[PDB]
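Peer 1: I'd like to ask some things about the structure below.
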Amino acid sequence: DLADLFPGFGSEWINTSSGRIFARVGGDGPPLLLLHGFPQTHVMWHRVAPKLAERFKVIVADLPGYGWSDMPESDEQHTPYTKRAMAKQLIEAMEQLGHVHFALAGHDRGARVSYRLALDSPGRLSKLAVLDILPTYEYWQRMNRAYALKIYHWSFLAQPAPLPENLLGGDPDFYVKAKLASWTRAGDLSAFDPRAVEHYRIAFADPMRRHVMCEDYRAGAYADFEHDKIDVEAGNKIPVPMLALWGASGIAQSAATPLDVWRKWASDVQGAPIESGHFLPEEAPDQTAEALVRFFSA
Amino acid sequence: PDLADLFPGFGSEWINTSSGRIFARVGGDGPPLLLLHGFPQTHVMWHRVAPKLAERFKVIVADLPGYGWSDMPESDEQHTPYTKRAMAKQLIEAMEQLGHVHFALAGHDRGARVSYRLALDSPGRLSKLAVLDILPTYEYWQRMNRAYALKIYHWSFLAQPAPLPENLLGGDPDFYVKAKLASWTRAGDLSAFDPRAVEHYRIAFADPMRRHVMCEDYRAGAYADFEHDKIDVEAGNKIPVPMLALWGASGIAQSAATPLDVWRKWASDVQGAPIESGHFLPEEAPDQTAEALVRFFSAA
């Protein structure tokens, strides 16, 4: 009993070498891949994807390991849940749809896949939008007392298995609801469609899914950081035109001024705050959809 | 579920204070020496060194306020009872109930945070101070980087507002306490611990009220404790009590440290010695820890 939050969108299970990507597909026009983050699934886009779908071929994918996407078995370097590996798998997924050049909008973890995709394979991207993130490198580099308290989960979920898994397994409902609520402007679940929450909660109820998220965060503490580190110390900037959007009360703005930071990572970045917490497309759907439509359109 | 008396010869004292009772095992005679445990332990963590100290001292092995069998004072929005300043004042009162207004103090982990805060707040209470495998709380936070945030993640995790840490710790409390114990040893397993000691730790950690107190401790450690430490750094206040800083070669002090170098910024007279041990010096390396403590404290 999970609601269909994308009425009239198709359903694709896209085979890749690293497992199937699930995706809702709707609209027509240039291809726009939408990527969710933690602790969500592709359904987080349900309030903005229909507006995008009047303009673009919208592909709302579950991340590798998330939602209904297959979970590749991780390893000691958390390789398939590195953003590099996730980006490559999603590139593969898009190629299976005939999409070798596409627009990309990512939120949270999916935004981390997105900018890593833009660094690793910029030729795959027409335009990039990242929602309420700074590069992983920048979070760790700004990880002082205040910020370590603010995003403790970056260090907690990165603890070696099975420590976060075992703590999360006692009452997974509480944690997924806690993280959803804590990062919203309001600080509760009012911003979210209850049917969306059920998708997130059900995905989080699966211990393998939770393990994937921890592996995602372990990758985020280790390989992802190291990959970002190489690029920023090499002066490798994202050449793809990109939009950095962030919630005024979101997470990105807690570490630093997001546009300043992204200008260090991207030679063609525009930015705009939106009055929202972290979950821009659900807390601020119209404003997010308008900002994305405007930026991806000509 | 029966435990184990790991201090044969020692008495058992519930010390009344204005914030609740402090449990302590008391043995030996001579100059008073208070032994303070840390997280996630109880007084019984001293069971392998306290006999050797009891050869020369009246050894008071106390459960920290809110820990073990000590009473748990009601907390507040500022976690005041579990700030190290309030814990030190409560232990000062405990010690006063025994006639000890001037004592030696060895602290480990949280108890060492109590102990150096006690030395900053009430240095006249202490003849000599020994802290085991800590740097000041201010230092941990000021050194907070990616590497530190990952290694001492629990400093930020347990400091999250209630009931997030409590609800998660509830998910598998037995695992968590054992993982903390094992992950901070040199061996990486429970093999350094007396299983009777581990059972003490597991049973205390099994109580949600006890786990709450521990989070209250770390919440203080992220806020009030850090602020209190900050006032001293910025005022140049140094610990004047003769200090010994022991740390494990593989412990939670050496990482971003040379702990003696850090501690010299905090104390005018501090000696230091690495101990071949992880974080749990009195259990991983009892003879070495006891010898260093005995050598440092033997005078008075």
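Throughout, chain B uses Swiss-Prot numbering, with the displayed residues spanning 2-301 in order.
Every residue, even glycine, has its Cβ placed from backbone N, Cα and C.
Sharing the feature lines straight out of Swiss-Prot:
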ACT_SITE  B:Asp110  active site, nucleophile
ACT_SITE  B:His280  active site, proton acceptor
BINDING   B:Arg111, B:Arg114, B:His155, B:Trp156, B:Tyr219  fluoroacetate binding site
DOMAIN    B:32-270  domain 'AB hydrolase-1'
MUTAGEN   B:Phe40 to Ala  Reduced catalytic rate. Minor effect on substrate affinity
MUTAGEN   B:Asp110 to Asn  Loss of enzyme activity
MUTAGEN   B:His155 to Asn  Reduced catalytic rate with fluoroacetate, but increased catalytic rate with chloroacetate. Minor effect on substrate affinity
MUTAGEN   B:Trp156 to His  Reduced catalytic rate. Reduced substrate affinity
MUTAGEN   B:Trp185 to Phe  Reduced catalytic rate. Minor effect on substrate affinity
MUTAGEN   B:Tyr219 to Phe  Reduced catalytic rate. Minor effect on substrate affinity
MUTAGEN   B:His280 to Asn  Abolishes hydrolysis of covalent reaction intermediate
Peer 1: From the Cα of B:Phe40 (mutagenesis position) across to the Cα of B:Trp185 (mutagenesis position), what is the distance in angstrom?
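Peer 2: Computed Cα spacing between B:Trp185 (mutagenesis position) and B:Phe40 (mutagenesis position) is 11 Å.
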Peer 1: Applying the rule Cβ within 8 Å of the centroid of the Cβ atoms of B:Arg111, B:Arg114, B:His155, B:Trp156, B:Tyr219, what extra residues of the same chain belong around the fluoroacetate site?
Peer 2: B:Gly39, B:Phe40, B:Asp110, B:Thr138, B:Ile153, B:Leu159, B:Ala160, B:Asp218, B:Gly222
Peer 1: For B:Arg114 (fluoroacetate binding site) and B:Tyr219 (mutagenesis position), what Cα-Cα distance in Å is obtained after rounding to a whole number?
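Peer 2: Just about 11 Å between their Cα atoms.
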Peer 1: What is the Cβ neighbour count of B:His280 (mutagenesis position) at a 10 Å cut-off, with all protein chains included?
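Peer 2: A 10 Å sphere around the Cβ of B:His280 (mutagenesis position) contains 24 other Cβ atoms.
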Peer 1: Provide, as an integer number of angstrom, the distance between the C-alpha atoms of B:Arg111 (fluoroacetate binding site) and B:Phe40 (mutagenesis position).
Peer 2: 6
Peer 1: On a C-alpha basis, identify the one among B:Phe40, B:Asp110, B:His155, B:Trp156 that is nearest to B:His280 (mutagenesis position); the candidates are the mutagenesis positions.
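Peer 2: Answer for the nearest of the mutagenesis positions: B:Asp110.
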Peer 1: Which of the mutagenesis positions B:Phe40, B:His155, B:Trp156, B:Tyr219 has its Cα closest in space to the Cα of B:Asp110 (mutagenesis position)?
Peer 2: B:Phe40
Peer 1: What does DSSP say about B:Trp156 (mutagenesis position): helix, strand or coil?
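Peer 2: In three-state terms, B:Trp156 (mutagenesis position) counts as helix.
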Peer 1: Under 8 Å Cβ to Cβ from B:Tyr219 (mutagenesis position), same chain, six or more residues apart: give me those in sequence order, or none if nothing qualifies.
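Peer 2: Once residues fewer than 6 apart are set aside, B:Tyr219 (mutagenesis position) is near B:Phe40, B:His155, B:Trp156, B:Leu159, B:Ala160, B:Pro166.
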Peer 1: If H, G and I count as helix, E and B as strand, and all else as coil, what does DSSP give for B:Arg114 (fluoroacetate binding site)?
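Peer 2: B:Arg114 (fluoroacetate binding site) sits in a helix per DSSP.
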